[PDB]
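So the structure is just underneath, and the comments pick up after that.
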There are 2 protein chains.
Amino acid sequence: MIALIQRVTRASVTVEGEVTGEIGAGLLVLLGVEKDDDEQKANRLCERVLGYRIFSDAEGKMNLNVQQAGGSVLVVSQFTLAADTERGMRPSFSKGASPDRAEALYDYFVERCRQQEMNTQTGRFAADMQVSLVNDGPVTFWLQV
Amino acid sequence: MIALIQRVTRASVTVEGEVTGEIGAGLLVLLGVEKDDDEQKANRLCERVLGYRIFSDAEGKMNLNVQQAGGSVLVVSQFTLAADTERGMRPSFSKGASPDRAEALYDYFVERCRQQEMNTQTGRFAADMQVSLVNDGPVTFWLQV
Ligand SMILES: [Zn+2]
Ligand SMILES: [Zn+2]
Ligand SMILES: [Zn+2]
Ligand SMILES: [Zn+2]
Ligand SMILES: [Zn+2]
Ligand SMILES: [Zn+2]
Ligand SMILES: [Zn+2]
Ligand SMILES: [Zn+2]
């Protein structure tokens, strides 16, 4: 499973013009579910994402994770992260997850976030969305399990 | 060299609220310079970025590159991409180039983009930047050479 995370000052997802998910400071998590993922992997990824020390302390050093910073998490499914982009001008998608299993793992990841007492927001699993955000830094990390 | 690209309807970079670069439809390119990168790597990555077929055609199918779609490119320096996120809650930048080298190759990459007659806007190297964007889809790809 892949989590391409961006530290944000704000982020929102609109589906058909209406806001379906919106947060202030925190993380925008683009989640890519892979063919062989399971809850165990989703769990470890969630753990790593929420514990990643990339938020400024009361003095300016990155020593705090999103929970300590009091930030939120906006999770959006991104099938393109699991793409094979090794060669050529066209991505190939075969390492991606199946139809249903993908949503199940996505929902699971989101629920695990909420279970960690995180103010969590989402976008409809496979809907065409416009994700607005302000990447603060910028700070962007590729996490994968 | 790494380019984490996001398909956008608009994007802009500000430093303390001041715009340094701004584009409409196109690609936001977060650039990560690696330790042994050189001009040849930059040349190749530029070619892949400007040629990646991730824009919709007439039939709304992902088949055109940013040049064909008539889009623009906003390049922003991003050190965190070359980080090793294998274990621990703290990133390790052992594969990332030093500040001076990263800047030199970032500037070179930007100039290369411009030479391809591509409307190229940028952030400001080493500056604390707020990158505002609207990821259309969303569509996000990790490209590397
Ligand atoms: Zn619509
Ligand atoms: Zn569901
Ligand atoms: Zn719950
Ligand atoms: Zn101004
Ligand atoms: Zn080396
Ligand atoms: Zn210097
Ligand atoms: Zn420079
Ligand atoms: Zn020039």
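Positions of Cβ are set from backbone N, Cα and C atoms, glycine also.
As given in Swiss-Prot:
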MUTAGEN   B:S77 to A or P  Wild-type deacylation of D-tyrosyl-tRNA(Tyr)
MUTAGEN   B:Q78 to A  Wild-type deacylation of D-tyrosyl-tRNA(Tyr)
MUTAGEN   B:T80 to A  Wild-type deacylation of D-tyrosyl-tRNA(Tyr)
MUTAGEN   B:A102 to F  Loss of deacylation of D-tyrosyl-tRNA(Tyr), loss of deacylation of glycyl-tRNA(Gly), not toxic upon overexpression
MUTAGEN   B:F125 to A  Loss of deacylation of D-tyrosyl-tRNA(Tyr), loss of deacylation of glycyl-tRNA(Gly)
MUTAGEN   B:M129 to K  Alters stereospecificity, confers binding of L-amino acids while slightly decreasing binding of D-amino acids
MUTAGEN   B:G137 to A  Loss of deacylation of D-tyrosyl-tRNA(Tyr)
MUTAGEN   B:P138 to A  Loss of deacylation of D-tyrosyl-tRNA(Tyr)
Using C-alpha positions only, work out which of the mutagenesis positions B:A102, B:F125, B:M129, B:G137, B:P138 is nearest to B:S77 (mutagenesis position).
B:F125
Sort out the sequence-distant neighbours of B:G137 (mutagenesis position) for me: same chain, 6+ apart, CB within less than 8 Å of its CB, listed by position.
B:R7
Alpha-carbon distance [B:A102 (mutagenesis position); B:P138 (mutagenesis position)] in Å:
28
Check the mutagenesis positions B:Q78, B:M129, B:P138 for other C-beta atoms within 10 angstroms of each C-beta and report the one with the most.
B:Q78
Other CB atoms within 10 A, centred on B:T80 (mutagenesis position):
22
Using a 10 Å radius around its CB, how many other CB atoms surround B:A102 (mutagenesis position)?
23
Between B:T80 (mutagenesis position) and B:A102 (mutagenesis position): CA-CA distance (Å):
12
Mutagenesis positions in contact range of chain A, given that the Cβ distance is under 8 Å, out of B:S77, B:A102, B:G137:
B:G137
Based on a Cβ-to-ligand 7 distance below 6 Å, what subset of the mutagenesis positions B:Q78, B:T80, B:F125, B:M129, B:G137 would you report?
B:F125
I want to check the contact list for B:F125 (mutagenesis position): same chain, sequence separation of six or more, C-beta distance under 8 angstroms. What comes out?
B:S77, B:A102, B:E103, B:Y106, B:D107
